[PDB]
Amino acid sequence: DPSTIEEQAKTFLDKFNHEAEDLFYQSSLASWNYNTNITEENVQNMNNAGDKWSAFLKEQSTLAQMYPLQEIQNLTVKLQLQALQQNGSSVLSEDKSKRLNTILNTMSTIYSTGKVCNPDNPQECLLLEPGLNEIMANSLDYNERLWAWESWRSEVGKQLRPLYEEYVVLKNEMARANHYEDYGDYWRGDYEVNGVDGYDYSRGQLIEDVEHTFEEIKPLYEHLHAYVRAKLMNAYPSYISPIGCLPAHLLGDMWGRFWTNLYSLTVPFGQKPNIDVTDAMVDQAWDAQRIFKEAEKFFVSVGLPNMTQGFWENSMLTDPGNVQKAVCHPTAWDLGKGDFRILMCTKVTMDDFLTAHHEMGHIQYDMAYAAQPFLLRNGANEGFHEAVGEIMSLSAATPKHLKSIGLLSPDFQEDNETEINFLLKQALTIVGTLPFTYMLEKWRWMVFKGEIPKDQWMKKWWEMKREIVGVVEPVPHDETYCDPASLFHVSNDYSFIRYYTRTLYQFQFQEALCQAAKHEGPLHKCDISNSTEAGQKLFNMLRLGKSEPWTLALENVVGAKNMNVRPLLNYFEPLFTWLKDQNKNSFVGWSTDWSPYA
Amino acid sequence: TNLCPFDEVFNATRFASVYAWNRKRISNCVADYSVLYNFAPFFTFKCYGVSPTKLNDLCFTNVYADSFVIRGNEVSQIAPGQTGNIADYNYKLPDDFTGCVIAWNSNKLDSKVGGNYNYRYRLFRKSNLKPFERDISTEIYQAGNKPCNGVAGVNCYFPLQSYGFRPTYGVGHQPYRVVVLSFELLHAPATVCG
Ligand SMILES: *[C@@H]1O[C@H](CO)[C@@H](O[C@@H]2O[C@H](CO)[C@@H](O[C@@H]3O[C@H](CO)[C@@H](O)[C@H](O)[C@@H]3O)[C@H](O)[C@H]2NC(C)=O)[C@H](O)[C@H]1NC(C)=O
Ligand SMILES: *[C@@H]1O[C@H](CO)[C@@H](O[C@@H]2O[C@H](CO)[C@@H](O[C@@H]3O[C@H](CO)[C@@H](O)[C@H](O)[C@@H]3O)[C@H](O)[C@H]2NC(C)=O)[C@H](O)[C@H]1NC(C)=O
Ligand SMILES: *[C@@H]1O[C@H](CO)[C@@H](O)[C@H](O)[C@H]1NC(C)=O
Ligand SMILES: *[C@@H]1O[C@H](CO)[C@@H](O)[C@H](O)[C@H]1NC(C)=O
Ligand SMILES: *[C@@H]1O[C@H](CO)[C@@H](O)[C@H](O)[C@H]1NC(C)=O
Ligand SMILES: *[C@@H]1O[C@H](CO)[C@@H](O)[C@H](O)[C@H]1NC(C)=O
């Protein structure tokens, strides 16, 4: 009766789960108290609590690398031990890891504090938020947009370039020392699965599937592109070529990540009354508590539990007056030991109603897998949480739903037109960002692999914008630039592909849930409310945490083990065939070599 | 013909952490479980083995009152047969249980902002607890294959953990005080009536 390596490792993880829930509750209460009541005092407390938790993770990590996964035959255990044994940034030497952090931080403050001052007043400047961003979202003067674009990229980018070079050097050392080939390979690990016969998935299988699904997206995108270039050309006659790429500074935000603001300029049928129940909500005297109550109701409507008493007592659901200050960004906090909170400065609007359904869907996911051991309390892979949150706002924004909750009047006429209006807005948002996202992350994956030398970093970048995205830079940028790094996620070391995969999952789910709901009609009108078979199908994957392979998790909802664009395509197919009609007289696709400056 | 001290147990200033649960011999006295059943603040008031309102009309040879604290999620285990973590390593009921099990929130008095680490459980033990057993040993657990001579180190853990009790915890992770009234009745002189 001696102890097996696995037995020791179970007891190890047992002691670890309780030490951990306590220290993590320390850190997270500290953080909530900083993000709801910013006092240098509470900055100090957040940092001290985060510090102790970091130091405990490092210490248990070093303790757990003494129980070898090779001698462990229990996937739940093996998962926790592998999660616990990543030494990450510590596998570097101390001097180098200190350097890396100084660089990461320098970039992040350079981004948050980057300011550009106009060529006529050197003291009156704008930071990206809220000045430049505001120009790029609203303006219809070409030269103002161009100035925001070039100057943001030349004041801030040209600073980030050397930092980004060294950041790639060090991250690569770290990922190789963590036994990965390059840093991109490390970010791709999130999707890894060994040893689960028939649910396995290797890291390079992610590049294959991303590219394969993008190939079948390309038709829809090319038509959205052809149509949007048509309408922008009608809005900027002497600047856009009817066979060229779209000028990078005319897309609706500082990068062209979302084409959402181009709706005003590309709305199919303007006269049609767009939907916005903001006005109904004031008129029935809806307050935040109402918003979140209707969200609770929606979730309950599908066999899911209502928020904890803790949730209501402790959440921060309204801006807390101008007598104390807080970070106003919806956050769905899972602090542990039963404590679930939401933080949002709610306004009695439509956007905030849809957002509250989203963030409460986060909380729902957090409660479902709470039973799961601590290192498994998380979405199946990096893409799962935000997808779960998105499908709630989908169900919640439909007219069927808005009517049922009395914010819309049964005497509202949906027609082809308003629904094309809706689907086009949806595509300007969802479909637009897709090639953008695949492209940016392909560029980083190559940078890390070493396939794109620094002497061609921007060259290769803008080739890809033209080839993949169908977007062209309005100024030639030498290597003193670093346009990648001018977007938050890039200069703050966040993996980006999670947005591509989230976008494809969310439809894989909705389609599955609406089939569970016995929905008739086009998929974009479907509201899963009042369908316990749907909540149950969903829940059986929610409850999992990341304790099963993300392939099995997915098959629990949608009956298939891998990503698939077909539900995307199907969601948008009305808009597809209307675009295809509208582009008979038009050139579909783009030549890579036109530009506004040659 | 004088009431059985019950406040002395229920409204006692502090409670025992479950691994060292204490036990008062309620005997040679007359019991007020008659009007305490209506105190009406019990998140779990379940007798496993005798009708609840009529325990008055039967005298027992020796009532034993065990009191301790647990988290709500654990209360489910203070039940015959139930084997969670606590009913096999801290306080186990015999499968032929015949007494009562009473439990109420304590978040107000037993919890504190900053963690009340004064109440503890056992999480590691070589073997399951026999019914109604107590273990207050602080001997280091031998999780490994190597000797731990009061070592507290690799594969060797202090067997006692403390509940990090805090008021902002969820209702399942909130402190609950509990009392288990073991009603025994044998040939021994019965002197606990009502
Ligand atoms: C890997 O090891 C873990 C830890 O032992 C295994 O988890 C254990 O799974 C079994 C079977 O599902 C559980 O048995 C039963 O669990 C319930 C929980 O409410 C209990 O009420 C029953 O009387 C019975 O004990 C066991 O509890 C569970 N242990 C823990 C700590 O969760 C897991 O099954 C192993 N995986 C593989 C693939 O072998
Ligand atoms: C980061 O994690 C890794 C993997 O868990 C840690 O593994 C370490 O690997 C080294 C080198 O193989 C081990 O050192 C010894 O090297 C000799 C000669 O090559 C060998 O024959 C010994 O049997 C032994 O493997 C080291 O023991 C091992 N440590 C652990 C905890 O697994 C690595 O230590 C971690 N890195 C850092 C900087 O903490
Ligand atoms: C903010 O933080 C401090 C410390 O946690 C606290 O004493 C204070 O009451 C809090 N509330 C406000 C409104 O500042
Ligand atoms: C949630 O739903 C149940 C339905 O039976 C109800 O009893 C309960 O009071 C509701 N509210 C909370 C906060 O749990
Ligand atoms: C769900 O059912 C209730 C009761 O029949 C109803 O009042 C509510 O409007 C329904 N919600 C839907 C169909 O979205
Ligand atoms: C609206 O639907 C009818 C259905 O027969 C169709 O004939 C009509 O052309 C549609 N209108 C548009 C603008 O597509």
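Throughout, chain B uses Swiss-Prot numbering, with the displayed residues spanning 333-526 in order.
Technique stated in the header: X-ray crystallography, 3.3 Å.
Yeah, the Cβs are placed from backbone N, Cα and C, and that goes for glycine too.
Here the residue is the original one, but Swiss-Prot notes a natural variant at this spot, B:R346 to K: In strain: Mu/B.1.621. What Swiss-Prot notes for the natural variant B:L368 to I is this: In strain: Omicron/XBB.1.5, Omicron/EG.5.1. What Swiss-Prot notes for the natural variant B:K444 to T is this: In strain: Omicron/BQ.1.1. Annotation of the natural variant B:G446 to S in Swiss-Prot: In strain: Omicron/BA.1, Omicron/BA.2.75, Omicron/XBB.1.5, Omicron/EG.5.1. Quoted from Swiss-Prot, the note on mutagenesis experiment B:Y453 to F is: Decreased HLA binding to NF9 epitope. Increased binding affinity to human ACE2. Among the natural variants in Swiss-Prot is B:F456 to L, noted as: In strain: Omicron/EG.5.1. Here the residue is the original one, but Swiss-Prot notes a natural variant at this spot, B:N460 to K: In strain: Omicron/BA.2.75, Omicron/BQ.1.1, Omicron/XBB.1.5, Omicron/EG.5.1. Listed in Swiss-Prot as a mutagenesis experiment, B:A475 to V is described as follows: Increased resistance to neutralizing antibodies. For the mutagenesis experiment B:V483 to A, the note given by Swiss-Prot reads: Increased resistance to neutralizing antibodies. Looking at Swiss-Prot, you'll find the natural variant B:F490 to S noted as follows: In strain: Lambda/C.37, Omicron/BQ.1.1, Omicron/XBB.1.5, Omicron/EG.5.1. Swiss-Prot lists B:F490 to L among its mutagenesis entries, and the accompanying note reads: Increased resistance to neutralizing antibodies and human covalescent sera neutralization. B:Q493 to Y appears in Swiss-Prot as a published mutagenesis result, with the remark: Reduced host ACE2-binding affinity in vitro. Record note (Swiss-Prot) on the mutagenesis of B:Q493 to N: Reduced host ACE2-binding affinity in vitro. B:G496 to S appears in Swiss-Prot as a natural variant; the accompanying note says: In strain: Omicron/BA.1.
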Between B:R346 (variant position) and B:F456 (variant position): CA-CA distance (Å): 25
Candidate nearest B:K444 (variant position) in space, where candidates are the variant positions B:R346, B:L368, B:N460, B:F490 and distance is Cα-Cα: B:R346
Which listed residue (B:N460, B:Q493) has most other Cβ within 10 Å, given these are recorded positions: B:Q493
By Cα-Cα distance, the member of recorded positions B:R346, B:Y453, B:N460 nearest B:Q493 (mutagenesis position): B:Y453
In sequence order, the variant positions (B:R346, B:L368, B:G446, B:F490, B:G496) whose C-alpha falls within 10 A of B:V483 (mutagenesis position): B:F490
Within reach of chain A, those recorded positions of B:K444, B:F456, B:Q493, CB-CB under 8 Å: B:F456, B:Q493
Euclidean distance between Cα atoms of B:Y453 (mutagenesis position) and B:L368 (variant position), Å: 29
Which of B:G446, B:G496, the listed variant positions, has fewest other Cβ atoms within 10 Å: B:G446
Number of other Cβ atoms within 10 Å of the Cβ of B:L368 (variant position) across all protein chains: 15
DSSP-derived structure type at B:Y453 (mutagenesis position), helix or strand or else coil: strand
Cα separation, B:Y453 (mutagenesis position) to B:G496 (variant position) (Å, whole number): 11
C-alpha spacing of B:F490 (variant position) relative to B:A475 (mutagenesis position), in angstrom: 10
Residue from B:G446, B:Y453, B:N460, B:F490 whose C-alpha is spatially nearest that of B:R346 (variant position), among the recorded positions: B:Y453
Candidates B:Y453, B:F456, B:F490: member of the recorded positions with the richest Cβ shell (10 Å): B:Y453
Between B:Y453 (mutagenesis position) and B:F490 (variant position): CA-CA distance (Å): 11
Fewest Cβ neighbours within 10 Å, where candidates are the mutagenesis positions B:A475, B:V483: B:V483
